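Here the structure is laid out as structure tokens; the discussion comes afterwards.
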Amino acid sequence: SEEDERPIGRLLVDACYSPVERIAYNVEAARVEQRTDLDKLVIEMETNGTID
DNA sequence: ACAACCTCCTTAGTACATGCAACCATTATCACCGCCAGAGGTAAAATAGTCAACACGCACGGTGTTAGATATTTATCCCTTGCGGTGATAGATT
């Protein structure tokens, strides 16, 4: 699919299909107000709009 | 009249900062032994008592029966799963 007829002016790019700009990571205690020997994952993701 | 100066004299004033680990010995040296103190000993009687006797009298614990609880069994019920149909989201615009 890289050996098709591409005119002198048809520019070419990779599979750009997703606009996310950060994904982070932390770990601290859960909210679960009584079941409290247990942790939570945190990931602080960030984009450009298009999806929160 | 003293002044400091030439030389090697000796004296002696100091030697940066933070922290952790380890355990606490060596001496010899007559203390004599005489006296007597209150002061050690203990017999006999105060400050008072033991524990064995024969009584007294009670608590506790183990054997027995009873009680009822619990953990099992059974079976019911609901809350949940996963997929699906199609939801008004996300957010761009009005």
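Residue numbering in chain A adheres to Swiss-Prot, whereby the residues present occupy positions 161-212 in order.
Determined by electron microscopy, 17.0 Å, according to the entry header.
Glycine is treated like the rest: Cβ placed from N, Cα and C.
Features of the protein shown, as given by Swiss-Prot:
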- A:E165 to K: 5-fold decrease in CRP-class II promoter-dependent transcription (MUTAGEN)
- A:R191 to C: In rpoA101; temperature-sensitive (MUTAGEN)
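Sequence-distant contacts of A:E165 (mutagenesis position), defined by Cβ-Cβ distance under 8 angstroms and a gap of at least six in the same chain, do not exist.
A:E165 (mutagenesis position) falls within neither a helix nor a strand when secondary structure is assigned with DSSP, and so counts as coil. Its own atom aside, the Cβ of A:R191 (mutagenesis position) has 7 Cβ atoms within 10 angstroms in the protein chains shown.
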